[PDB]
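A.B. asks: Please find one structure pasted underneath; my questions will follow.
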Amino acid sequence: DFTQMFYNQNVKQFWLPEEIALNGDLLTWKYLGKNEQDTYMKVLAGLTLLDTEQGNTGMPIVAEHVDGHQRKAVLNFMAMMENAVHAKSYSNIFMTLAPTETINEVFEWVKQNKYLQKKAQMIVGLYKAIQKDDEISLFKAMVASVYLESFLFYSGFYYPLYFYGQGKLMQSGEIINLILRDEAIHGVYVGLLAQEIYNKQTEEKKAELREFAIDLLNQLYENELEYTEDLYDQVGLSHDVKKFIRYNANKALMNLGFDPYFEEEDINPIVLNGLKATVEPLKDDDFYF
Amino acid sequence: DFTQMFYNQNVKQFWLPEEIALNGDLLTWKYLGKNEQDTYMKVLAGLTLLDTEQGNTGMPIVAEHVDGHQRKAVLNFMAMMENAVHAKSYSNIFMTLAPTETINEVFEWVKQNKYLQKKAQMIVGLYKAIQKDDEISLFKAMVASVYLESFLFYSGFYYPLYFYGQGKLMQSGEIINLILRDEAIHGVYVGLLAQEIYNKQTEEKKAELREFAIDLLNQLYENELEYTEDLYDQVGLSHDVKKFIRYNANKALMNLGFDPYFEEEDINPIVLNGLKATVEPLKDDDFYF
Amino acid sequence: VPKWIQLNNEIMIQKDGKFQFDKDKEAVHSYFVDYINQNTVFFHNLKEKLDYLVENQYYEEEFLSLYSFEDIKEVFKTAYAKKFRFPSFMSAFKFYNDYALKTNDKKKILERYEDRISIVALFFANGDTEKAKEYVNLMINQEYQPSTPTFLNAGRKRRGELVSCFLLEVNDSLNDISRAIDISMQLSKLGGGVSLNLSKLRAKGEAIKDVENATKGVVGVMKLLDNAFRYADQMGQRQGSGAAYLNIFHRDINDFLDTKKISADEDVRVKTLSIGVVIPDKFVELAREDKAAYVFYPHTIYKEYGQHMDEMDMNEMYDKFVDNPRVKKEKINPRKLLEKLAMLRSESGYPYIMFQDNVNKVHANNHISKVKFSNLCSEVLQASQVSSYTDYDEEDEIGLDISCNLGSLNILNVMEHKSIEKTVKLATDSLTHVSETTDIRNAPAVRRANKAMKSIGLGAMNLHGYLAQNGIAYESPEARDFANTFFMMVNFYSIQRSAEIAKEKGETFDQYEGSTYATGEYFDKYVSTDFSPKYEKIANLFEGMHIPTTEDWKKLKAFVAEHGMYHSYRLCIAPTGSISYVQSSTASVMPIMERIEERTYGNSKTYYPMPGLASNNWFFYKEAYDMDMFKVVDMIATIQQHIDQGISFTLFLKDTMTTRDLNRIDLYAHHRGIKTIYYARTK
Amino acid sequence: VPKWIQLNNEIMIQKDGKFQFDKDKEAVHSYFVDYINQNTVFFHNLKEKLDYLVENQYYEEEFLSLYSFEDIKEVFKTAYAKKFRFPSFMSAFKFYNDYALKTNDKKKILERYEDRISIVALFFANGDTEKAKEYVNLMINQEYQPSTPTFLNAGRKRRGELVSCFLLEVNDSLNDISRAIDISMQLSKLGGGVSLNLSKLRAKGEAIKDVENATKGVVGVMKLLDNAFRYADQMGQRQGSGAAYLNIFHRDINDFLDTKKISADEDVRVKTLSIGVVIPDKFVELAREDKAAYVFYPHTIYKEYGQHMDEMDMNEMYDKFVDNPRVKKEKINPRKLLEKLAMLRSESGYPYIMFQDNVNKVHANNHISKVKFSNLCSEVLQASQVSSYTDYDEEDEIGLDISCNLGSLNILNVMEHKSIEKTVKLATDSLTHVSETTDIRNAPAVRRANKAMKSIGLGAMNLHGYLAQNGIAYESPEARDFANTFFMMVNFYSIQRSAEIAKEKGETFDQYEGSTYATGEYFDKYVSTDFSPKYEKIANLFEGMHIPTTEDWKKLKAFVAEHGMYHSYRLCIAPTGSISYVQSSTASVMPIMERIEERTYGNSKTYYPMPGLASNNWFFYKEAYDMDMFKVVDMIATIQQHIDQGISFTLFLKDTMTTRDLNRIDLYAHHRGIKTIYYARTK
Ligand SMILES: Nc1ncnc2c1ncn2[C@@H]1O[C@H](COP(=O)(O)OP(=O)(O)OP(=O)(O)O)[C@@H](O)[C@H]1O
Ligand SMILES: Nc1ncnc2c1ncn2[C@@H]1O[C@H](COP(=O)(O)OP(=O)(O)OP(=O)(O)O)[C@@H](O)[C@H]1O
Ligand SMILES: Cc1cn([C@H]2C[C@H](O)[C@@H](COP(=O)(O)OP(=O)(O)OP(=O)(O)O)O2)c(=O)[nH]c1=O
Ligand SMILES: [Mg+2]
Ligand SMILES: [Mg+2]
Ligand SMILES: [Mn+2]
Ligand SMILES: [Mn+2]
Ligand SMILES: [Mn+2]
Ligand SMILES: [Mn+2]
């Protein structure tokens, strides 16, 4: 009911890194404090590292196990955006703002970081556990994918959106907004594929899959809180970032056809400024009573 | 030495079938004989099948086994083109020119056609035989992919080109030329990757790999002859198409770094005839003259 | 979270296996002792309050100037003497969030429920203190509820229009199309829902002055109207809502329907304009016989016959259209079109279905015009004459564009007070006043029709609430017997009040002499058939009230023949969406969707139990989706036999049932005399 | 492939390293020997032809009835005595595919070139056989070409209006917006391009009846207008074309511009609505000094001052607006806005640029109104007064909506015949006749301004063709000298003809007494500066023709003072899209885009070399993209100093140049006195 519509929306959102000139960001970058520059670098590396997993494994593995030519095509398109567009865009932002040696060091740090690694490996673990012709393991991986696309990225997206909403780092913020817009539709699409599997299950199996999804969300959420304090306490933003994580967790759940887990909260206004029934033929004698 | 330039070439060649309006072919299509329309539909259906498998299976699987994020980005982009752009374009052509029943019938015809099933069996079999960290199985699949890109498509491409060259079906022909332009660079790129693996081998191993490549080519060739006769005898063109596929077989071998295998022949001259802005800020001196 | 929110959420926390319904009451107390009383603005006396509301442009001073301040004080004291208490938290919440008057910055509450009721009553009475007290007693007892426009906007300076729905006839011309777009924007600016009949517009591929295949059809006008309603969206507060109605014999009927398909392209898809389909009995007959039908090009028919396709009876002219070579037509499968209608209603709830022959076989004003379309809620069914909007500097021929004022009787409160007659007459007087004080300066046909037809809509709410609180199953024959008797009483007293108003004013509605009211035909079934309850329980329910017999109906028929009727149309049962919350009533005569509804407001969630829901009447409050739609159709037909206009009949479907079940329900509704079908809501 | 198409495609086949241009001539012969004569309907005599065309509703009876048949036959004989031959295949193809009258079945040709010219001449003369013969000699010599509407529709019963450029003022009200939508639909129905000024409309987030954040801004109005123009598309023949103009100090200017971005959403982007931006000198001064600018909310300015923001001089009002606390404004960077304009023009060629002060410092009718916006082609620059369209049954205040009358001189044919004066005067008379015979009954302000202003647009074309065939580079100072002299003579004879018509009819245009023509200011630069050619080559080009001197201009000034001027506006240089083909001329005063243009008609390819292109003048036919845009700006300013209205000035850019180069060209155009910039076509 939905793949051709998503095909259309995906291909009409096509873009390339070269379209946004990045050099003019240096005019606001130079005015940020060391803690602001440090947080930005670390957040950016976090997003880059997670998105690489999605391009190399997450999207291609789902495309491999999903049946249907049109779905495979949409999924291929999404994998292309991760590897050919998003990855080059993150690299471009880095090369503009930091010298080569600084980039290498930030990636070394974020690569060793406990909270980034915990979430990266949790997601990758579920992708590696998909078994041929087993729709339960595929569903679990789709849940992981939706959580990455619609939830885990957002502790990171917060900061570029925060600057973007203030008139700072506008070129890289525009790029991030385009990336985020792609991840949103990726999350919604994979969510619909997961609901299709979920709806084929018994009531007991459904309850079991719901427990899986909530348990996974809880593990990731508790690590996100730690990740958040680790990066954002030094710039005083953690309270507001936490509200943004919960709001996006609720969107991820709704993508999977589940109820929101967290109470509704208002979001930081600066970040906001940045942001078929069965056809049965009439058999006659249905006109007579 | 080459991936970056292929990356740039692939992304700059990006297109969608919807860019080309097809209603202009309606009259030249209406005017073709029933035999001509039948061959044309079947030819494009055979192409659709090849691109379906190249997009779903061939390109993603090669991407999985090739090392390097940039090489993977090129291969992922090529995969997307196969199933999200190329395979879909044929449906755009079908939906314009043909009624639904004729479309349904031709897709049923691909499923039961023995030559098309044999060529898919052979090519996809080699893709699925790739073993992780086994460069020889990978080479064999890359040879198969080059043969699909640079040889097997051409029994199909002949007919749209033959019409384009006579000023007939020129909108459909424009789509086909764009597809052909893509496959030419895809065949070169995969050819270069295959040569990398071949060049690592002992002379004895190389001799075996040439045997594999030539045996495979001959087996595919013999099947393609029967396919060509089956499609083109009713339009009187089988001998001409055979010359064309031999011509392109030599190009496939060359893409693999091998000498031409078939003698040169005169190809139908009709078929040969068938072949944001940069932003600067405003200076204060630009306001005075 | 607020204390009242916690108390309201405590309902679902079961104690001894039972819902804590009484907790809801506690919530209201909290909602008043912690929010409403603190956020209300109190004055030293009523004089200071009225002066502050008048000078600060909250109230119109004209309607208050007709009373001395002593009379206004007496009216307010009468309102407050009842000591009205909201029995549920959601009733008070809905009133104080949607209908209570607030300050300019919306930080404080200026109007209580009694204040709003007093202001509405003073506006209704038009200078009569005793009539104002009668209206106050009628509304504070919650026997009668003025519509959301009237209740919210009466006596307010910053008010919109008191009329809820407007129906426009669009003639087949560019001038008429542009005028229809302008009038739609003007009426959406006034806050009313606008319905447009597009059946006169010629289909796609018709000739505009001898150049053929030139018209865009009704889909282009649909896109224009959709953009107009998007632009005029009540100053960005409520999304602009429009309805387009097309006859099923229009050639564009498929494209029309294709506007609501979920796979429709952006150049065809229309998203803010509801769609309705008008189905004559000829289409149902063709589908029943499986004979291939023909959709027609309206302009060819107009050229050949001089009249529009929807201006004449298809049941007698369809064969002439088909056999006429000068009429252009396309072959369709009527059963396939019915299946497409069912599929569209399953997917999106559209189109509205209007059974034209069911409307016009009992329509009392067929002489003026046949009913060719309905309103945005598919319950207004009145005669309309298309307007001829000519070129600039040329006089326009102004027709009749339907517009009626809504007001609902609370069946539970009306029958508890044993005051069907008094409530009906007072509601008729209030609706007559609302019609009289309505003057729209940018819709000429609407203004002329309001002045001439004098049509009003008197609805009813809390049918299911009354039945469930009295131990009567909504699908039971006893419930249908109660509906028959109650709505016959409502019709009798509405006709009596209309005739009394005509006598006291010496004037009837325009062209009343040709109506079935004047000829006495309308009263036929009322002077030969007795509508007294056939069950002892229903008769006991109606005890203390004089149920009109055939003799009373004969006397009323003679009275109407002598004096006439002031209103062309009197009764129409609107959905009554949000004002049913304030009255603690179930929505309209429809069965309840759910026993307890969970609604999210802000970041909090609230649970509203159905009014009077408890352990003893839990199963009498049967959910609509669990009900047999055939028995709901029977109930709606029983009510409809006493309602001159239509009833907003929403179909409540389960996901398991197919489009064939929806088609069967539609065909049974057509067989039973259902005039219109509103929505196909799937659980 | 037809024989003429092969002969045309043989041009590109090079013989002896040269293009076979002469082969094109042969193609024409084939196109007439094989196709045109075979499919041309022939009659025994002209009487039978005229009777058949009148009876079959091809022609109008009124204009033919003004002459005896002998006079009509004499006019046709005068047309056919020239023995006119199309010099290129594309000229005849364009005429017989676009302008020649065809049967209702579109398979036979009823009108030849001489027949169409004779009919247009008879329509122009309005009963004067000698005047009709003069018009026939003017058009068969191809000295003057009526615009596509006039040339195609003159004398035809099945026709649109003869005017296709319409400028509408939209007042800040829902009634005015709906009326603007209606008028746009009616004028697109007539076949005209409609331009609407949206600067008076209040921005997004403004108050409607003192409720805040209610207005949708000009973008919602643009969506409505885009839907209206999509709906009204000349009975499904051409895509409905409309333009919207917004002042750059309007707050919506970004959102306005955002309607043309590719990344814009479906609810933001308008596809069939062209956009133009009006840039006062204040914005250019703010950008030049890099001071941050302010975009103002129009309704706050209107409330504070009682006048619209675009109705007062922003140069003297900007500081008062900024310092006024009751005027709401938003901070912007004018240089960023200029870069956004350049980027948008690079992407899509939008918006059109109107330099308000460049237009209004030479505007002769500033007393009536200042020129606030331009047309769809950005060359009509006239005073306009907004209309107050009130509610129904209320009298509207009808203002002035611009609608000028197009017609182009063929500079090559005019100058080789040494007939600047006669051609200009006859073209002025024909334009006056067409303006007087235009009566639009659905656009009140357009009709009122046509009756009052009597404004016509007399353009010129084949400037680059004439210069290249005379060995003059378009960017050379000699070309600018020729343009200066030629257009000064055109202005002189246009003013003389306007004054002569005013003297003959005894009437001037409304409010002429306040114009600079009446005060003599307009003639200042003409009574002090001599515009005779400064180069001997240009003087020899003008040999045989009297060049008006300063004494002649003084005499003309005295004549205008004594007798007045009939036309408020006389000269405007339109793009002249397809009529340039029929006249075998280069389009407008623009330089040629390509020396030989390749076109695809049906499934066939065709080749049109520029008129007079050969090996000797191949270098002088320089392509526009290869030219320096500063020198093109200089030439256009040289012409503009003699044109009262604007010139359709398209920028021709290479893909290499950036937005800085585009902004530099725009700023040099502003510095040089360019009134409008039409398009930014990137090669
Ligand atoms: N359910 C309710 N509906 C409407 N108003 C209410 C409701 N509950 C409380 N109020 C308002 O809040 C006030 C709080 O008083 P409450 O109902 O607790 O009793 P009280 O102080 O004994 O007086 P009384 O009941 O006589 O007004 C009420 O007087 C009334 O104005
Ligand atoms: N280049 C052309 N432009 C316009 N009409 C042409 C052209 N060439 C031919 N025709 C048309 O075809 C006719 C035949 O012209 P042709 O060149 O054969 O000789 P002719 O002496 O002009 O002929 P005729 O006896 O028709 O005047 C012309 O009279 C004219 O109607
Ligand atoms: C002008 C126009 C009309 N129409 C359709 C919609 C109207 O319902 C229908 C009638 O237009 P009219 O305004 O009645 O056009 P007309 O009066 O000049 O032509 P006729 O004499 O035949 O009535 O034409 C379009 O679809 N597109 C258009 O652009
Ligand atoms: Mg008409
Ligand atoms: Mg106003
Ligand atoms: Mn990504
Ligand atoms: Mn993604
Ligand atoms: Mn391919
Ligand atoms: Mn390929």
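All residue numbers given for chain C refer to Swiss-Prot; the residues shown span 6-688 in order.
According to its header, this structure was worked out by electron microscopy, 4.1 Å.
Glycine too: its Cβ is placed from the backbone N, Cα and C atoms.
Per Swiss-Prot, the feature substrate binding site maps to C:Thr153, C:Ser169, C:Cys170, C:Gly198, C:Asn380, C:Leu381, C:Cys382, C:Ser383, C:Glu384, C:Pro580, C:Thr581, C:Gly582, C:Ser583, C:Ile584; the stated evidence is similarity to another entry. For C:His255 to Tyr, Swiss-Prot lists a mutagenesis experiment annotated as follows: In ts-A 73; temperature-sensitive lethal mutation. Annotation comment: Swiss-Prot describes C:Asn380, C:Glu384 as active site, proton acceptor. The active site, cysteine radical intermediate annotation in Swiss-Prot covers C:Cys382 and rests on similarity to another entry.
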A.B. asks: Using a 10 Å radius around its CB, how many other CB atoms surround C:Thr581 (substrate binding site)?
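C.D. replies: Looking across every protein chain shown, the total is 28.
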A.B. asks: Can you tell me the CA-to-CA distance separating C:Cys382 (substrate binding site) and C:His255 (mutagenesis position), as a whole number of Å?
C.D. replies: 22
A.B. asks: State which of the following binding-site residues has the fewest other Cβ atoms within 10 Å around its Cβ: C:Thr153, C:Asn380, C:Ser583.
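C.D. replies: Among the binding-site residues C:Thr153, C:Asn380, C:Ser583, the sparsest Cβ neighbourhood within 10 Å belongs to C:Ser583.
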A.B. asks: Using a Cβ cut-off under 8 Å and a sequence separation of 6 or more, which residues in the same chain sit near C:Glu384 (substrate binding site)?
C.D. replies: C:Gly462, C:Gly464, C:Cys577, C:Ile578, C:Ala579, C:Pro580, C:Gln650, C:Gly651, C:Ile652, C:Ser653, C:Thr681, C:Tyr683
A.B. asks: Specify the count of other C-beta atoms within 10 Å of the C-beta of C:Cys382 (substrate binding site).
C.D. replies: 29
A.B. asks: Using DSSP reduced to three states, classify C:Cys382 (substrate binding site) as helix, strand or coil.
C.D. replies: coil
A.B. asks: Please report the three-state DSSP label of C:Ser583 (substrate binding site).
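C.D. replies: Reduced to three states, the DSSP call for C:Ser583 (substrate binding site) is coil.
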A.B. asks: How many Å separate the Cα atoms of C:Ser583 (substrate binding site) and C:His255 (mutagenesis position)?
C.D. replies: 35
A.B. asks: Which whole-number value in Å describes the distance between the Cα atoms of C:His255 (mutagenesis position) and C:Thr581 (substrate binding site)?
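C.D. replies: One finds 32 Å between the Cα atoms of these residues.
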A.B. asks: For C:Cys170 (substrate binding site), what residues in its own chain, 6 or more apart in sequence, show a Cβ-Cβ distance under 8 Å?
C.D. replies: C:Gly197, C:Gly198, C:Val199, C:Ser200, C:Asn380, C:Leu381, C:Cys382, C:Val385, C:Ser408, C:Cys409, C:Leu411, C:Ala579
A.B. asks: Max Cα-Cα distance in Å among C:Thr153, C:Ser169, C:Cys170, C:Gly198, C:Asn380, C:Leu381, C:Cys382, C:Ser383, C:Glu384, C:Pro580, C:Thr581, C:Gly582, C:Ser583, C:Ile584, the residues listed as binding substrate?
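C.D. replies: Per the listed residues, the maximum Cα distance equals 19 Å.
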